[PDB]
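Sharing a structure, written as C-alpha coordinates. Questions coming.
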Amino acid sequence: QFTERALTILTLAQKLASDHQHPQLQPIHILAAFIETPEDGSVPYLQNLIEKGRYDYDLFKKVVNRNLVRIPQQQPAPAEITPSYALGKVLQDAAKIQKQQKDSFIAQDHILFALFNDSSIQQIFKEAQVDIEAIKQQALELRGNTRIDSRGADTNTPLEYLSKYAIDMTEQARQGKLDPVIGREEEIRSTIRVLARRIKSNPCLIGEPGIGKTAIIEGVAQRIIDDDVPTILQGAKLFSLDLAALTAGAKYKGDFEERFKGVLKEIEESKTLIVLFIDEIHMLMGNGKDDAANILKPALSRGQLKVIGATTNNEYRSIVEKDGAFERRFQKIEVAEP
(Lines of atoms letter the chains of each structure in order from A and count residues from 1; the text may use other names and numbers.)
(Lines give C-alpha, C1' and ligand atoms only; values in the text may rest on other atoms or scores of the structure.)
Protein backbone atom coordinates (compact mmCIF):
# COMPACT_ATOMS: atom_id res chain seq x y z
CA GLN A 1 0.00 0.00 0.00
CA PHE A 2 1.14 3.53 -0.84
CA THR A 3 1.29 6.55 1.46
CA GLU A 4 -1.32 9.32 1.46
CA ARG A 5 1.03 11.59 -0.48
CA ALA A 6 2.30 8.93 -2.90
CA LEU A 7 -1.27 7.92 -3.71
CA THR A 8 -2.08 11.57 -4.38
CA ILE A 9 0.84 11.78 -6.80
CA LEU A 10 -0.37 8.70 -8.68
CA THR A 11 -3.97 9.95 -8.73
CA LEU A 12 -2.86 13.34 -10.04
CA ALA A 13 -0.56 11.63 -12.54
CA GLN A 14 -3.48 9.89 -14.25
CA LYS A 15 -5.62 12.99 -13.74
CA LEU A 16 -3.07 14.88 -15.84
CA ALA A 17 -3.12 12.05 -18.38
CA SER A 18 -6.91 12.38 -18.43
CA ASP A 19 -6.68 16.16 -18.78
CA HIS A 20 -4.54 15.53 -21.84
CA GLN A 21 -5.54 13.11 -24.58
CA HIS A 22 -3.11 10.32 -23.66
CA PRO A 23 -4.54 6.77 -23.46
CA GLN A 24 -1.63 5.27 -21.50
CA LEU A 25 -0.09 6.32 -18.20
CA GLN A 26 3.66 6.90 -18.55
CA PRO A 27 6.51 7.82 -16.13
CA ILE A 28 6.45 11.43 -17.40
CA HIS A 29 2.90 11.77 -16.04
CA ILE A 30 4.22 10.99 -12.56
CA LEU A 31 7.02 13.51 -13.04
CA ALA A 32 4.45 16.06 -14.20
CA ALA A 33 2.42 15.21 -11.09
CA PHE A 34 5.42 16.01 -8.90
CA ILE A 35 5.86 19.47 -10.43
CA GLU A 36 2.13 20.21 -10.34
CA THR A 37 1.49 23.56 -8.65
CA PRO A 38 -0.66 22.97 -5.54
CA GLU A 39 -3.51 25.37 -4.74
CA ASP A 40 -2.81 25.37 -1.00
CA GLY A 41 0.45 27.24 -1.55
CA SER A 42 2.55 24.32 -0.35
CA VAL A 43 6.04 23.61 -1.62
CA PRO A 44 6.03 20.42 -3.74
CA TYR A 45 8.37 17.63 -2.62
CA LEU A 46 10.37 17.67 -5.87
CA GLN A 47 10.40 21.47 -6.20
CA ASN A 48 12.13 21.80 -2.84
CA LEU A 49 14.76 19.21 -3.73
CA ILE A 50 15.65 20.83 -7.06
CA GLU A 51 15.86 24.42 -5.80
CA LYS A 52 17.70 23.25 -2.68
CA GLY A 53 20.46 21.95 -4.94
CA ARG A 54 20.71 25.39 -6.55
CA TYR A 55 19.21 24.18 -9.84
CA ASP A 56 16.88 26.00 -12.23
CA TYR A 57 13.37 24.80 -11.37
CA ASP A 58 11.54 27.00 -13.89
CA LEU A 59 13.66 25.53 -16.69
CA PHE A 60 12.92 22.04 -15.37
CA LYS A 61 9.16 22.63 -15.53
CA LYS A 62 9.47 23.91 -19.10
CA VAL A 63 11.30 20.78 -20.25
CA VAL A 64 8.82 18.41 -18.58
CA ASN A 65 5.84 20.26 -20.05
CA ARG A 66 7.35 20.46 -23.53
CA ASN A 67 7.95 16.71 -23.34
CA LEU A 68 4.40 16.09 -22.13
CA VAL A 69 2.91 17.89 -25.13
CA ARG A 70 5.46 16.34 -27.50
CA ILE A 71 3.68 12.99 -27.23
CA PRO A 72 0.62 12.70 -29.56
CA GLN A 73 -2.88 13.41 -28.25
CA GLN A 74 -5.76 11.05 -29.07
CA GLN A 75 -8.77 13.05 -30.24
CA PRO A 76 -11.01 10.00 -29.90
CA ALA A 77 -10.01 9.73 -26.24
CA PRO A 78 -11.27 6.49 -24.63
CA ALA A 79 -12.46 6.26 -21.01
CA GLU A 80 -9.61 3.97 -19.97
CA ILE A 81 -6.03 4.69 -18.92
CA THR A 82 -3.84 1.58 -18.86
CA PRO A 83 -0.26 1.66 -17.51
CA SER A 84 2.53 1.42 -20.08
CA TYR A 85 5.53 -0.92 -19.96
CA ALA A 86 7.86 1.74 -18.56
CA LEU A 87 5.39 2.67 -15.83
CA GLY A 88 4.94 -0.92 -14.67
CA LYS A 89 8.71 -1.21 -14.33
CA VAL A 90 8.78 2.00 -12.30
CA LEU A 91 6.02 1.00 -9.87
CA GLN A 92 7.68 -2.39 -9.35
CA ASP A 93 11.02 -0.63 -8.93
CA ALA A 94 9.53 1.56 -6.21
CA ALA A 95 8.39 -1.55 -4.34
CA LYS A 96 11.91 -2.98 -4.50
CA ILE A 97 13.48 0.24 -3.20
CA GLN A 98 11.07 0.57 -0.27
CA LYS A 99 11.85 -3.04 0.68
CA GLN A 100 15.59 -2.34 0.50
CA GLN A 101 15.21 0.59 2.90
CA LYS A 102 12.95 -1.55 5.10
CA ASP A 103 10.18 1.05 4.86
CA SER A 104 6.63 0.02 5.76
CA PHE A 105 4.96 1.86 2.87
CA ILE A 106 5.71 2.95 -0.69
CA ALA A 107 6.33 6.69 -0.44
CA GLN A 108 6.81 9.43 -3.01
CA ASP A 109 10.50 9.00 -2.16
CA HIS A 110 10.66 5.49 -3.61
CA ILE A 111 8.61 6.48 -6.65
CA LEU A 112 10.98 9.37 -7.35
CA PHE A 113 14.01 7.09 -7.04
CA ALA A 114 12.30 4.59 -9.33
CA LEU A 115 11.80 7.29 -11.96
CA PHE A 116 15.55 7.94 -11.87
CA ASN A 117 16.04 4.45 -13.31
CA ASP A 118 13.76 5.18 -16.26
CA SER A 119 15.37 6.19 -19.56
CA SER A 120 12.82 8.86 -20.49
CA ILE A 121 13.11 10.53 -17.08
CA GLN A 122 16.92 10.51 -17.20
CA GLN A 123 16.82 12.11 -20.64
CA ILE A 124 14.44 14.79 -19.38
CA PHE A 125 16.74 15.59 -16.45
CA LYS A 126 19.82 15.70 -18.70
CA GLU A 127 17.79 17.90 -21.05
CA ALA A 128 16.97 20.23 -18.15
CA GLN A 129 20.61 20.40 -16.99
CA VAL A 130 19.61 18.87 -13.65
CA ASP A 131 21.96 16.22 -12.27
CA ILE A 132 19.92 13.30 -10.94
CA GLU A 133 22.65 12.26 -8.49
CA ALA A 134 22.60 15.68 -6.81
CA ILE A 135 18.81 15.41 -6.49
CA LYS A 136 19.21 11.96 -4.94
CA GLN A 137 21.51 13.44 -2.30
CA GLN A 138 18.91 16.11 -1.52
CA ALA A 139 16.20 13.49 -0.97
CA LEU A 140 18.54 11.52 1.29
CA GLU A 141 19.40 14.76 3.08
CA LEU A 142 15.70 15.53 3.57
CA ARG A 143 14.49 12.17 4.87
CA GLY A 144 17.73 11.22 6.59
CA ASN A 145 17.15 8.46 9.14
CA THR A 146 13.38 8.97 9.11
CA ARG A 147 11.65 5.68 8.30
CA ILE A 148 8.33 5.61 6.47
CA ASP A 149 6.46 3.52 9.03
CA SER A 150 3.26 5.49 8.52
CA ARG A 151 1.13 6.58 5.56
CA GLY A 152 2.04 10.19 6.33
CA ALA A 153 5.74 10.03 7.19
CA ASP A 154 6.95 11.13 3.75
CA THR A 155 6.30 14.86 4.21
CA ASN A 156 7.26 17.13 1.30
CA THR A 157 9.33 19.65 3.26
CA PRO A 158 10.40 20.27 6.87
CA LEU A 159 7.84 23.09 6.82
CA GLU A 160 4.89 21.40 5.10
CA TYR A 161 2.39 21.62 7.96
CA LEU A 162 3.60 25.09 8.96
CA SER A 163 3.14 26.37 5.41
CA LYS A 164 -0.42 25.02 5.28
CA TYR A 165 -1.75 25.85 8.74
CA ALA A 166 0.34 28.87 9.72
CA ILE A 167 1.56 32.18 8.31
CA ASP A 168 5.27 32.96 8.02
CA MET A 169 5.27 36.52 9.38
CA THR A 170 9.04 36.93 9.14
CA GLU A 171 8.74 36.11 5.44
CA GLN A 172 5.89 38.60 5.08
CA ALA A 173 7.97 41.30 6.77
CA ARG A 174 10.86 40.51 4.42
CA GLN A 175 8.54 40.55 1.41
CA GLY A 176 7.24 43.98 2.41
CA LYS A 177 3.65 42.94 3.14
CA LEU A 178 3.46 44.27 6.70
CA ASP A 179 2.71 47.88 7.63
CA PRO A 180 5.10 49.48 10.16
CA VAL A 181 3.87 49.43 13.75
CA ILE A 182 3.52 52.70 15.66
CA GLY A 183 3.35 53.34 19.40
CA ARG A 184 4.10 49.78 20.50
CA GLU A 185 7.87 50.12 20.95
CA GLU A 186 7.73 49.04 24.60
CA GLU A 187 5.46 46.02 24.08
CA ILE A 188 7.56 44.93 21.09
CA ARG A 189 10.80 45.28 23.05
CA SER A 190 9.36 43.42 26.04
CA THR A 191 8.11 40.54 23.89
CA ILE A 192 11.58 40.19 22.37
CA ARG A 193 13.44 40.15 25.70
CA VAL A 194 11.13 37.40 26.95
CA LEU A 195 11.69 35.35 23.79
CA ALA A 196 15.43 35.67 24.41
CA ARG A 197 15.11 34.44 28.01
CA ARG A 198 16.35 31.11 29.31
CA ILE A 199 13.57 30.65 31.87
CA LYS A 200 9.89 31.50 31.24
CA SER A 201 10.66 32.49 27.65
CA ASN A 202 7.10 32.30 26.30
CA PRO A 203 5.36 35.69 25.96
CA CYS A 204 1.61 36.02 26.51
CA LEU A 205 0.07 39.32 25.42
CA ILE A 206 -2.75 40.29 27.79
CA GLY A 207 -5.54 42.70 26.88
CA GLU A 208 -9.00 43.19 25.40
CA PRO A 209 -9.67 41.68 21.93
CA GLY A 210 -10.63 45.20 20.80
CA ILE A 211 -6.94 46.07 20.76
CA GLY A 212 -4.23 45.34 18.19
CA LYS A 213 -2.12 42.52 19.62
CA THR A 214 -1.20 41.19 16.18
CA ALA A 215 0.46 44.52 15.39
CA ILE A 216 3.00 43.78 18.12
CA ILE A 217 3.69 40.38 16.55
CA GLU A 218 4.23 42.05 13.18
CA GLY A 219 6.64 44.47 14.84
CA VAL A 220 8.58 41.59 16.37
CA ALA A 221 8.76 39.81 13.01
CA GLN A 222 10.20 42.97 11.45
CA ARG A 223 12.79 43.32 14.22
CA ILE A 224 13.92 39.73 13.65
CA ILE A 225 14.49 40.29 9.94
CA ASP A 226 16.49 43.47 10.57
CA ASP A 227 18.57 41.55 13.14
CA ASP A 228 17.39 44.07 15.74
CA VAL A 229 17.14 41.24 18.27
CA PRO A 230 19.48 39.31 20.60
CA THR A 231 21.74 36.82 18.80
CA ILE A 232 19.61 33.85 19.91
CA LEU A 233 16.65 35.24 17.94
CA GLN A 234 18.68 36.08 14.84
CA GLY A 235 17.71 34.00 11.82
CA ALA A 236 14.58 32.80 13.59
CA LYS A 237 11.22 32.26 11.93
CA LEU A 238 8.02 33.68 13.41
CA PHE A 239 4.85 31.81 12.46
CA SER A 240 1.25 32.68 13.28
CA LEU A 241 -1.05 29.70 13.82
CA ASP A 242 -4.01 29.78 11.44
CA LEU A 243 -6.87 28.04 13.27
CA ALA A 244 -9.19 28.62 10.30
CA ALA A 245 -6.80 26.72 8.03
CA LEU A 246 -6.46 23.91 10.57
CA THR A 247 -10.19 23.09 10.64
CA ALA A 248 -10.81 23.80 6.95
CA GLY A 249 -10.96 20.41 5.23
CA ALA A 250 -10.82 18.56 8.54
CA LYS A 251 -14.07 16.64 8.12
CA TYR A 252 -13.04 13.48 9.97
CA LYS A 253 -12.44 12.65 13.63
CA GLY A 254 -8.82 13.16 14.66
CA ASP A 255 -8.03 15.20 11.55
CA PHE A 256 -7.53 18.35 13.61
CA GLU A 257 -5.11 16.72 16.05
CA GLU A 258 -3.06 15.18 13.24
CA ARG A 259 -2.64 18.59 11.61
CA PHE A 260 -1.77 20.23 14.93
CA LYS A 261 0.73 17.48 15.78
CA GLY A 262 2.31 17.93 12.36
CA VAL A 263 2.79 21.64 12.97
CA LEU A 264 4.34 21.21 16.42
CA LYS A 265 6.57 18.40 15.14
CA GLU A 266 8.09 20.62 12.46
CA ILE A 267 8.76 23.25 15.13
CA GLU A 268 10.26 20.95 17.77
CA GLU A 269 12.47 19.17 15.23
CA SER A 270 13.56 22.34 13.41
CA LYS A 271 17.30 22.98 13.13
CA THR A 272 16.68 26.73 13.29
CA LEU A 273 14.56 28.47 15.93
CA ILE A 274 10.86 28.79 15.12
CA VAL A 275 8.48 30.95 17.15
CA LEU A 276 4.76 30.18 17.05
CA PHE A 277 2.18 32.89 17.71
CA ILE A 278 -1.23 31.65 18.85
CA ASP A 279 -3.82 34.45 18.79
CA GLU A 280 -6.46 32.60 20.81
CA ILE A 281 -4.31 30.33 22.96
CA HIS A 282 -7.09 29.85 25.53
CA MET A 283 -9.08 28.09 22.82
CA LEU A 284 -6.31 25.48 22.80
CA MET A 285 -5.09 25.66 26.41
CA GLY A 286 -7.89 26.42 28.89
CA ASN A 287 -9.63 23.72 30.93
CA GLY A 288 -12.69 24.20 28.71
CA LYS A 289 -10.82 22.58 25.81
CA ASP A 290 -8.59 19.66 26.81
CA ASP A 291 -8.65 18.01 23.38
CA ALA A 292 -6.04 20.22 21.71
CA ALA A 293 -4.57 21.12 25.10
CA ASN A 294 -3.34 17.54 25.44
CA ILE A 295 -1.23 18.27 22.35
CA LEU A 296 0.08 21.75 23.15
CA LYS A 297 0.80 21.36 26.87
CA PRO A 298 3.08 18.32 26.51
CA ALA A 299 4.84 20.07 23.62
CA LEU A 300 5.49 23.15 25.74
CA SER A 301 6.82 21.01 28.60
CA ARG A 302 9.47 19.45 26.34
CA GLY A 303 10.98 22.93 26.09
CA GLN A 304 11.64 22.93 22.35
CA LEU A 305 8.53 24.97 21.56
CA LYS A 306 8.79 28.76 21.83
CA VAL A 307 5.31 30.29 21.79
CA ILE A 308 3.86 33.81 21.81
CA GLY A 309 0.39 33.62 23.35
CA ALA A 310 -2.47 36.10 23.27
CA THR A 311 -5.56 36.28 25.47
CA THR A 312 -7.73 38.45 27.72
CA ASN A 313 -7.25 39.24 31.41
CA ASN A 314 -10.21 37.08 32.43
CA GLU A 315 -9.20 34.16 30.21
CA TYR A 316 -5.57 34.36 31.36
CA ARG A 317 -6.64 34.21 35.00
CA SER A 318 -8.85 31.23 34.11
CA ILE A 319 -6.00 29.14 32.69
CA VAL A 320 -3.81 30.17 35.63
CA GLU A 321 -6.39 29.00 38.18
CA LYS A 322 -6.79 25.67 36.39
CA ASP A 323 -3.04 25.19 35.99
CA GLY A 324 -0.32 26.88 38.02
CA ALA A 325 2.35 25.65 35.61
CA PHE A 326 1.16 28.20 33.05
CA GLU A 327 2.58 31.06 35.11
CA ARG A 328 6.05 29.49 35.14
CA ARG A 329 5.92 28.81 31.39
CA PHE A 330 4.40 32.09 30.21
CA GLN A 331 5.36 35.71 30.93
CA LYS A 332 2.31 37.98 30.78
CA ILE A 333 2.68 41.29 28.92
CA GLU A 334 -0.16 43.78 29.33
CA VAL A 335 -1.28 45.58 26.16
CA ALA A 336 -3.34 48.72 26.75
CA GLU A 337 -5.12 51.25 24.54
CA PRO A 338 -2.74 53.72 22.83
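Residue numbering for chain A follows Swiss-Prot; the residues present correspond to positions 6-343, in that order.
Backbone N, Cα and C define each Cβ position, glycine as well.
Sharing the features that Swiss-Prot gives for it:
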MUTAGEN   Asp184 to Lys, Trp or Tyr  Impairs prion propagation
BINDING   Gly212, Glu213, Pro214, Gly215, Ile216, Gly217, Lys218, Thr219  ATP 1 binding site
MUTAGEN   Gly217 to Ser  Largely reduces ATP hydrolysis. Alters bud morphology and causes septin mislocalization; when associated with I-499
MUTAGEN   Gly217 to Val  Completely abolishes ATP hydrolysis
MUTAGEN   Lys218 to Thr  Abolishes substrate binding. Unable to confer thermotolerance. Reduces ATP hydrolysis by 98%; when associated with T-315. Completely abolishes ATPase activity; when associated with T-620
MUTAGEN   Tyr257 to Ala  Reduces thermotolerance 10-fold
MUTAGEN   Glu285 to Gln  In HSP104(TRAP); completely abolishes ATP hydrolysis, but does not affect nucleotide binding, thus keeping HSP104 in an ATP-bound state; when associated with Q-687
MUTAGEN   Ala315 to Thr  Reduces ATP hydrolysis by 98%; when associated with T-218
MUTAGEN   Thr317 to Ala  Reduces rate of ATP hydrolysis at NBD1 nearly 10-fold. No effect on oligomerization
MUTAGEN   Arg334 to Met  Reduces ATPase activity by 80%. Impairs oligomerization
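In terms of burial and nearby residues, how do these features look in this structure?
Less than 8 angstroms from the CB of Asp184 (mutagenesis position) sit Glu223, each of them six or more residues away in the same chain.
Taking Cβ-Cβ distances under 8 Å and a sequence separation of 6 or more, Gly215 (ATP 1 binding site) has no neighbours in its chain.
All protein chains shown were included, and the count of other CB atoms within 10 Å of the CB of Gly217 (mutagenesis position) stands at 15. The DSSP secondary structure for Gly217 (mutagenesis position) is coil.
Of all Cβ atoms in the shown protein chains, 21 besides its own fall within 10 Å of the Cβ of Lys218 (mutagenesis position).
Counting every protein chain shown, the Cβ of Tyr257 (mutagenesis position) has 8 other Cβ atoms within 10 Å. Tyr257 (mutagenesis position) falls outside any helix or strand according to DSSP and counts as coil.
Counting every protein chain shown, 16 other Cβ atoms lie within 10 Å of the Cβ of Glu285 (mutagenesis position).
In the three-state DSSP classification, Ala315 (mutagenesis position) falls within a strand.
With a cut-off of 8 Å between CB atoms and residues at least 6 apart in sequence, the same chain places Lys205, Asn207, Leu305, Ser306 near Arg334 (mutagenesis position), listed in sequence order.
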If you count other C-beta atoms within 10 angstroms, which of the binding-site residues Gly212, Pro214 is the most crowded?
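Counting Cβ neighbours within 10 Å, the top one is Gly212.
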Compare the Cα of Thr317 (mutagenesis position) against each of the binding-site residues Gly212, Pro214, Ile216, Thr219 and report the nearest.
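When the Cα distances are compared, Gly212 comes out closest.
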Quick one: pull the CA-CA distance for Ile216 (ATP 1 binding site) versus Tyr257 (mutagenesis position), whole Å only.
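Cα-Cα distance, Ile216 (ATP 1 binding site) to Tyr257 (mutagenesis position): 35 Å.
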Could you tell me which of these recorded positions, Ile216, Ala315, has the greatest number of Cβ atoms within 10 Å of its own Cβ?
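Output for this query is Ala315.
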Taking just the CA atoms, what is the gap between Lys218 (mutagenesis position) and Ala315 (mutagenesis position) in Å?
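Cα to Cα, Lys218 (mutagenesis position) and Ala315 (mutagenesis position) are separated by 7 Å.
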For the recorded ATP 1 site formed by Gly212, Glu213, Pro214, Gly215, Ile216, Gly217, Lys218, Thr219, which further same-chain residues have Cβ atoms within 8 Å of the site's Cβ center?
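My list of surrounding residues reads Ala315, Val340.
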